[PDB]
Amino acid sequence: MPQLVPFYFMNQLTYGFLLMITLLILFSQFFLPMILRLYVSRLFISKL
Amino acid sequence: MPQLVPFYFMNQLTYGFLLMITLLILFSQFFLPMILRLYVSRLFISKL
Amino acid sequence: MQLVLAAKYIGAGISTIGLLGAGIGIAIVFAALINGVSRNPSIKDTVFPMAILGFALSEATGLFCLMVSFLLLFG
Amino acid sequence: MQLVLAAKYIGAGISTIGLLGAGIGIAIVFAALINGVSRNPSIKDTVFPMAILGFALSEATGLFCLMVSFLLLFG
Amino acid sequence: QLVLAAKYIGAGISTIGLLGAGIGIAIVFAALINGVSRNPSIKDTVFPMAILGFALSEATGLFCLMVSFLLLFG
Amino acid sequence: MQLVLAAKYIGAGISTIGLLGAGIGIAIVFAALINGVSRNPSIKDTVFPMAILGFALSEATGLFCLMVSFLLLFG
Amino acid sequence: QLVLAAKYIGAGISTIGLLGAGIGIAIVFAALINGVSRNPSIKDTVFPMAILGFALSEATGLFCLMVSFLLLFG
Amino acid sequence: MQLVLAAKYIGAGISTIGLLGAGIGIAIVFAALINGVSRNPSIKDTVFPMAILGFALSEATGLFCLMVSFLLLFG
Amino acid sequence: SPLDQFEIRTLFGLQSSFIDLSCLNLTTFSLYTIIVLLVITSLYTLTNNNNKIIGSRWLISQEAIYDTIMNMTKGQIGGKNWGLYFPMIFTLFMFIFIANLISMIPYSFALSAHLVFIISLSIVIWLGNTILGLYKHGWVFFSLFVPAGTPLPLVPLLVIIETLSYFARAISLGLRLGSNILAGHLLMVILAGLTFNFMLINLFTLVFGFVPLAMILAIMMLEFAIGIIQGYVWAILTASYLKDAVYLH
Amino acid sequence: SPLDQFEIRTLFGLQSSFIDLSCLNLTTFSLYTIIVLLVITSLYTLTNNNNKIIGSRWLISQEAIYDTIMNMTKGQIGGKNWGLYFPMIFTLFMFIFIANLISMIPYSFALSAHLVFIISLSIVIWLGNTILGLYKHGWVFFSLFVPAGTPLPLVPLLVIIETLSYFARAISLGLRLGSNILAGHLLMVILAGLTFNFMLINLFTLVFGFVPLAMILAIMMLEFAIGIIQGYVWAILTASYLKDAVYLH
Amino acid sequence: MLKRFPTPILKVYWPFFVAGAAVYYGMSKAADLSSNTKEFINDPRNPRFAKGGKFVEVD
Amino acid sequence: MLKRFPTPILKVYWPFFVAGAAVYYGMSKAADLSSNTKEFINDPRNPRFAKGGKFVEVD
């Protein structure tokens, strides 16, 4: 198919893997533990 | 002649006129009067 | 040159028969899902991931045939 | 270009066969729905959205074979 | 170049064998769903047999796809 | 196609005769400069800008002919 | 296209007339230098006559250049 | 390409004529130098660099016509 | 040409002649990756009102996605250490879930329907399973290729057409998603192209020309389902594959 | 091809598809303009040791250039207000004086030998004389076109071939400089190309092959003179032209 | 370092700048007219190819 | 705002990154091999034209 075979392969793959490493570091260090802080806080007020 | 007729006419003329306005403002306000300060200072010490 | 594009479009037509092997596939998977939920009402939250898994992991074999059809049509 | 346009019509003819998958498919889903309601009439509002979901997901595989015919007729 | 056009017909016809593969994965997971729904304590016992049977059935649907790729690219 | 390039190079050869109208030009200007400085030793700092002015502002008419030669040779 | 090649010969031959122009500007500024050197107080009196004679001599050398440009571009 | 290479030689022949400008030119400069030293032998170290300058600036117009011949011979 | 919606156009541009710096430059694909990153950033940064415990109505969505992917990867790899591979199993979800809702917006563009990126991501996950399996379990990693207690005279056949299914796994996982997103979008654009020329013939067709519009609305209703289900199926198969690679059956 | 030394190559690059931003981008011509600007900045900034009155040995050079262009433009326009046009008459010098010494360095590049920039600068100065003359002196600006007390039956001829010399002034002032710099550089490269192939034939030519080397050294000695004299002749003709445009003869 | 002195460089040099803008515009149109000739329509570094159109290539 | 927590993301995910570099390199060579085919040797937006060479154009 003509449209998914251009010269832009390295473009696609470069910004894609930059976004993957970005979201991986970003999710893992920032955004998943900001939910888990809510979890441990709710359970800590629940246990008291 | 082949070498002085490319597509780079607007390139040549753009950086050239930017350099001309640059050197004009730059010479006139900065560098000519820093020589003329030396002149008036030498003559002022000479007249005393 | 007409023969290449002609047999190209004929082969792209032939290579969509395999989707009847996926329609019946999704059918039998959700049919067993219905018969399994109906005869045991507390198994839904255990059998539903296997249902979605079997659904898409069976379609994939019809979508391979559709990609052979797309590489014929447009490539 | 008469040969390739004659091949387009044959290809659109061949890409009709894959609808029988959906034609048997929707039926197997609704047949299981009926045989699940008859075994247990209390699980209707749990089972029937899954039947609609299986209807949609098999009708998608039917339309994926219809669209190749619509490409080969006109596009 | 009749062969360059006739390899595309072969690549189209050799893709029909996935018909069996899709129905096959359906019958395997259908029996898995029925077996879990009849006996609820058999999932962790019999689920690797289901994944095994799926892997075998896909590979034996995949033969047709690799023959189609050899006809279309070789 | 050979005739165009042939007459092109011949015309480019012809269009360098005008430099003998510039060699003699620079000659007569610096000759008058020498004869004017020699007969009046205090006129050099007044006659030298007119010398440089007349020098280059007379060559220019040989350099026009050389540019006609360059537009023939390379354009 | 003999004419496309023969206009270049004409553009070459019509550039010879600058021979007179260069010698002309030389003779004008030569007389100016001699006139200033003989009479030192005549520069501001006779210098516009020199610039006038230069302007006239160049323009009458420039006729050949504009004929060459008409032959080469028209 | 025999015609254009025959025209190259004729063009290099025509572009030799412009050297007579320098040949008369250097001489007019040095003739004025001699006639200026004979009128005044004290102005030698003032006048003679201007004679060398006029020598150079007319020899440049000679070489500008030699280089066209060197283009038309080889380049 | 119904497939012109996937054209990649360069916008901000960069070039040289020393080095090929044309790899990185802001492009339609690249701009939509910037948009995906800013949406995923927006779903968690300004969602949380001033770091409140109670977790306002927006945060219930990103609560439920978190919980339905924790309770999914606990039921697949489920061993001594399942949580060490949980950020990857979540960030493989959210990219595909957001990049298949952004693509539904009418004048927009499918990141997921580029086979060259998704097949590359699938091959990356497959090699990262094989290397991890070899590193963790030595030469006995190949014990994955024999199923169970089997009769020995038919073991090498059951090894060959087990390994063939093992490296079909490299491209199948990606091409499933690519095929679903590409076929859905191409279906919608082709039916829109047919109903447009249906409604430009004689004025009796704009009367009762509501039923093909309703069919296109029904297909768009179907297309969110076929877009979210694939985002879930990716994250269930690359949990099962880490179960196979980490734990030998 | 002896004229390959004037090739313009793009280096840093910039492009788009929205707007043609290819006008500005760092190029060989552009990089050498940056170098000319930094040299002219270097001749006055770090030249002055800690703003000392005495003016160290480097500052005598930029003292002498200043004084030889003040005493040149005082002897041309020389009216009530000559100093108001002195920064332009200096910055037309220093560009051409520095851009014809930088071009002498062997692996370098002539800014001045681009006819499209120098002819453009000349047309800019010519239109800026005509507009200034019309603004300052109304409809009687055309009194420039009659020389002096002349007999009236030959005045219109002496007006036509005065105005023809008036708008030959637009391109002559630039093409003089362009022709000098281009012919000098092309002469040096062609004689280097001939003496190179002179010295690769049989070993008796490297013996006594010092005289063409000395001829090329003499031409390089000539070329600084023909490069600085043109930088002076530009600044004397565009002082004489402002004398004509500002003061009516 | 350097003390900037406010020299009048606008109420003196305006026709030079007006002429500069006029020559800038006229050379823009001249460059656009020259970039579509027979010799230079297939030089791939012209800014036509960076926006849309490709390869007339009929000469 | 957000407190960064130092989660171990390198001593867990190294074969994914090694595989990423390997697929990056292999797709680089695949792109260079595909950018010189008969169909795509005259598409003017390839990075061949930005450095040197121009128009093989013999097919």
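Residue numbering in chain G adheres to Swiss-Prot, whereby the residues present occupy positions 2-75 in order.
Cβ atoms are placed via backbone N, Cα and C, with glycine included.
Look at G:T46 (variant position): DSSP puts it in a helix. Cβ neighbours of G:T46 (variant position) (same chain, under 8 Å, six or more residues apart in sequence): none. Quoted from Swiss-Prot, the note on natural variant G:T46 to L is: In strain: DS400/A3 and KL14-4A.
Secondary structure at G:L53 (variant position), taken from DSSP and collapsed to helix, strand or coil, is helix. Under natural variants, Swiss-Prot gives G:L53 to F with this note: In strain: DS400/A3, DS401 and oligomycin-resistant mutant.
For G:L57 (variant position), no same-chain residue that is 6 or more apart in sequence has a Cβ closer than 8 Å to its Cβ. Swiss-Prot documents G:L57 to V as a naturally occurring variant and attaches the note In oligomycin-resistant mutant and cross-resistance to venturicidin.
What Swiss-Prot says about the natural variant G:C65 to S is this: In oligomycin-resistant mutant. Around G:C65 (variant position), the C-beta neighbours below 8 angstroms that are at least 6 residues distant in the chain are G:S15, G:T16, G:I17, G:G18, G:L19, G:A22.
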Item to check | variant positions, contacting chain J; criterion Cβ under 8 Å; candidates G:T46, G:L53, G:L57, G:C65 | outcome: G:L53, G:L57
Checklist entry - Tell me, how many other CB atoms lie within 10 A of the CB of G:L53 (variant position), whichever protein chain they belong to? => result 17
